[PDB]
Amino acid sequence: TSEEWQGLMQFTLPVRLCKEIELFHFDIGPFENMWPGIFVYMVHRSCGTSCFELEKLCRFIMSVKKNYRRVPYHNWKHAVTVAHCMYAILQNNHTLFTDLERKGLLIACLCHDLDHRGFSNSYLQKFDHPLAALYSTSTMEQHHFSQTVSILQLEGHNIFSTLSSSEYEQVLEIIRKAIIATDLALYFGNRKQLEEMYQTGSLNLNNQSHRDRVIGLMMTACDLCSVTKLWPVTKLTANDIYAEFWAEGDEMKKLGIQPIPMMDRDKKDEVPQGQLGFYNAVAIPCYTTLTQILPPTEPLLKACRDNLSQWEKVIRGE
Amino acid sequence: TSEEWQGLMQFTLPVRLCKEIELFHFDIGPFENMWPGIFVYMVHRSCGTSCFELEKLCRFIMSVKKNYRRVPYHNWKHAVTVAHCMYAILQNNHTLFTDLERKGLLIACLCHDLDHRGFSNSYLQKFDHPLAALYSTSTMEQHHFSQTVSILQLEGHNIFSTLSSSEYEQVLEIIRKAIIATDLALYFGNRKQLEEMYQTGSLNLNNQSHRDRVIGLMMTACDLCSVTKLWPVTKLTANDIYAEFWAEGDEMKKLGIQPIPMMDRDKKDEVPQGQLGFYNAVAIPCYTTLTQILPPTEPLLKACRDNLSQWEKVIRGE
Amino acid sequence: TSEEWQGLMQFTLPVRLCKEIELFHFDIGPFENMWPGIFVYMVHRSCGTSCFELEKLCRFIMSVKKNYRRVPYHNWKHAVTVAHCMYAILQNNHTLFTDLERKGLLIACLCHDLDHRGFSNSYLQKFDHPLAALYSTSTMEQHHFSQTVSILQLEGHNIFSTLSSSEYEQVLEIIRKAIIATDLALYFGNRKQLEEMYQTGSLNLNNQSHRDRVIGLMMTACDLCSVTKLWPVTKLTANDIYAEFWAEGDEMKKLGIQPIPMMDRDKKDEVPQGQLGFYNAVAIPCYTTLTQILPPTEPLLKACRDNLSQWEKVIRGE
Ligand SMILES: C[C@H](O)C1CCN(c2nccnc2Oc2ccc(Nc3nc4ccccc4s3)cc2)CC1
Ligand SMILES: C[C@H](O)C1CCN(c2nccnc2Oc2ccc(Nc3nc4ccccc4s3)cc2)CC1
Ligand SMILES: C[C@H](O)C1CCN(c2nccnc2Oc2ccc(Nc3nc4ccccc4s3)cc2)CC1
Ligand SMILES: [Zn+2]
Ligand SMILES: [Zn+2]
Ligand SMILES: [Zn+2]
Ligand SMILES: [Zn+2]
Ligand SMILES: [Zn+2]
Ligand SMILES: [Zn+2]
């Protein structure tokens, strides 16, 4: 049968990639046509060779790729990078997650920024974009999930077709919650609740609501993972991020609204201090809380701390 | 019937867009997939819901879009922007124009730079491009009109199919003259004639030759309308214009010809003075004459004057 | 018949292009859709109007174009430029080459960088790319030839279909050797052997192994021909080359490897001295040896010397 042939086969990568893909700070490289294979490899190792039908999975991946836009940061490369960070978390916390969760989270990460224009929720609201009229909160994130469902509804694209309806509904809910959690506006309240539950010892992974929160923080950790790469990667990625932000700032100016210094290209000299404030307020607390809950995710925090030190070095002019 | 269903329907935009689209200094935004709807909205309001068959119009618009190139300035965004300026002129001078003229001028504006490579007529002549051998004068503009006719000749693309042959020939002549008028080389003689006719009182909109001249000036006013936007928009658009000019200057250097300082990237520091000279010699007289002939177009002149003041501020280093 | 209609026809270019295409320092221009016609013109003049079936040749050219990537330097424009340099060599040494060689070399030049990603053989080895596992030496070049054969194998794409199998095998070997020779790592040993054979007088174009070496040097000369253009062209092309090199340097840094100063964007100030060293060590000896073997190729050396003088002028700050 088809599933019998797939069970005998094993998908493989080049030697360097096979070894280094297990590291949290792995970079997927500049060869775009290798990314689909990298994702399939990660799915096969974290879930199994029988989790998805290979022909359907490949069809799904290519359609997801087609629905990411040619923008500096929120692009196809970001999607696969976020998926890799989730893979590394999953592999280092392997006993904790169900088959459905491992299936759902990797797919959620791949789809989490689908059809991103490179503009924030704030900008879409101020422009009065039709999406803002449809989705009052988490505007882009609700759209990302809508795009995901639409791709799944295409003929030959339902990668969850072998699942029961019950399991199908469960995995789609996992995906929905995970994608919505990537709205950074929701992260601050989530992390604060998680910190309190951890300190009191009330935090329980057997409680679904608690489990959803931890998954939410995992999604934030994967989404921001550029700060957990080695310095050369982190610094170069920052160029892509600001390219998008400054473009939005330009568009804000076109609306007759003065943008925040973060999005203002006239204030390039304040970037090192701006990054310092981001690491202190957002990045460090995120990976600190995640390391407390899931100790094997420690390398993410260490790398984040190392990059914080690098930004301090830039400020001093060293 | 089909026209009966279209009569009952009404096309609408978001609240902010509906209000601000009436302003001369309106910016169409960075969301490309909203531009077709913006154009249809303008056609529906200025001409009527029964002017074009909606399915044919949408098919036409998408083909026009496909025939604009990925260049910094002379692109799809420019086409819709020029069309909007015409819409604002039409709406503020509503009693003056026939149904054919309102139909023709919006379409002429949308099509006026079709298949633009980002090079001037001068460059094509010096390169010895096949287009220069076919069209001795107004090389690109004659090509733009040829592209327009070719798109109209495609199956299901004749948006003027319900018109009589007489009316069809009239609208195509309106379109031809309007597009040819966007050759800035022809503007100087046109404006000079219009100024004389206005001052003597011989200018008569009931005279076809006079009417053609006024339409010609309207086309120039719409074409140069980036100088009538608010300062942030005007300044950012200037970056796109010079990107094209400097690229042409590079190509001129490749032919062994020293380009004019306007097209020379080595003379970036002279841009503010170069803009000052352009406003004084071309932009201000254009909108002054247009305001004299059509007083409701006054906001274009005011905004042009405001931008002239801004460039003077740049020169002083303020 | 079809070949009879083709014999009566003659393909022509604009006046300036017809005259200046014969010069070694000719630039093909910024009009992409003119390049296919330029190539066909060169084939018709150097080989003949009966060398290729026009419909098949055009189909081949467009497929080759489709298989070049949107990279700053190793792109479709480079391919046609390299082909032109070969045309100029062929036309100025017309009595030396067979019909098969003239056919093969122009096609080899057009196909010599097929599917180039903008990365060196060194980078692919260090990244551990699948291509490096398949091709241990001349990694990209062996791939370029593989792409060439694949395009030829497509239905209606065999431009050599009228040739006997014997002649077909001969032309494919000419193409293979020519493309492999564009590996600059192989140039140094080739030029050294050619210099020795020329000085002793053992060099004999009637000897196939010697002939292969001369063709190899011709390929190097055509590949590096940007240094033989006029200064404005040479200087602007250098921007495209470094764009690719610095991108590779960035990727090297992402692997945790410090790139050589050539590929390091942090060392932009050393470019003029870096170019000086390249002209002295690689470019000048290449065209000197080629001029010794084929004296009509002298204009390439003169132009290379002129550009060397220009780089020296940059260093002095003049
Ligand atoms: C919007 C998305 O969810 C993500 C949001 C966070 N993100 C970033 N990741 C790593 C580094 N930087 C990221 O975005 C920024 C987050 C914060 C800043 N902060 C500031 N930057 C500046 C720069 C100049 C002047 C003031 C400021 S304040 C700048 C960029 C990636 C995109
Ligand atoms: C060719 C098209 O019909 C249009 C021509 C006019 N156009 C412009 N609109 C707004 C602002 N600038 C436009 O183009 C220019 C028109 C004039 C100049 N003038 C000069 N600019 C410089 C810059 C440096 C040194 C000397 C000079 S002279 C520069 C640009 C948009 C394109
Ligand atoms: C890889 C391909 O076969 C070709 C290799 C040679 N090539 C060039 N042609 C003309 C000019 N430059 C070319 O590539 C270079 C060849 C040598 C250098 N040399 C150096 N450049 C620098 C710059 C800064 C610091 C040190 C150095 S050393 C730079 C670029 C075109 C591409
Ligand atoms: Zn997002
Ligand atoms: Zn994201
Ligand atoms: Zn134009
Ligand atoms: Zn225009
Ligand atoms: Zn090559
Ligand atoms: Zn090459």
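Numbering, chain B: per Swiss-Prot, residues 718-1035 in sequence.
For this deposited structure, the header notes the method as X-ray crystallography, 2.0 Å.
For all residues, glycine too, the Cβ spot is worked out from N, Cα and C.
Feature annotations, courtesy of Swiss-Prot:
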DOMAIN    B:718-1035  domain 'PDEase'
ACT_SITE  B:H791  active site, proton donor
BINDING   B:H791, B:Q992  3',5'-cyclic GMP binding site
BINDING   B:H795, B:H829, B:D830, B:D940  divalent metal cation 1 binding site
MUTAGEN   B:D830 to A  Loss of activity and of zinc binding
MUTAGEN   B:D830 to N  Reduces activity 1000-fold
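Feature annotations (Swiss-Prot) mapped to structure.
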residue : record                               : DSSP (3 states)
B:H791  : active site, proton donor            : coil
B:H829  : divalent metal cation 1 binding site : coil
B:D940  : divalent metal cation 1 binding site : helix
B:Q992  : 3',5'-cyclic GMP binding site        : helix
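Checked against ligand 6, the recorded positions B:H795, B:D830, B:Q992 give B:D830 in sequence order as having a Cβ less than 6 Å away from one of its atoms.
Within 10 Å of the C-beta of the residue listed as 'active site, proton donor' there are 22 other C-beta atoms, taking all protein chains into account. Of all the recorded positions listed here (B:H829, B:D830, B:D940, B:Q992), B:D830 has the Cα closest to the Cα of the residue listed as 'active site, proton donor'. Listed in sequence order, the residues B:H791, B:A796, B:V799, B:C826, B:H833, B:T899, B:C939 complete the 8 Å Cβ shell around the divalent metal cation 1 site centroid, once B:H795, B:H829, B:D830, B:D940 themselves are left out. Most Cβ neighbours within 10 Å, among the binding-site residues B:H795, B:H829: B:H829 holds that distinction in the structure as shown. The 10 Å shell around the Cβ of B:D940 (divalent metal cation 1 binding site) contains 22 further Cβ atoms across the protein chains shown. Distance from the CA of B:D830 (mutagenesis position) to the CA of B:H795 (divalent metal cation 1 binding site) is 8 Å.
Taking Cβ-Cβ distances under 8 Å and a sequence separation of 6 or more, the neighbours of B:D830 (mutagenesis position) in its chain are B:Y785, B:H791, B:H795, B:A796, B:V799, B:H861, B:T899.
Rounded to a whole value, the Cα-Cα separation of B:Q992 (3',5'-cyclic GMP binding site) and B:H829 (divalent metal cation 1 binding site) is 24 Å. Other Cβ atoms within 10 Å of the Cβ of B:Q992 (3',5'-cyclic GMP binding site), summed over all protein chains shown, number 24.
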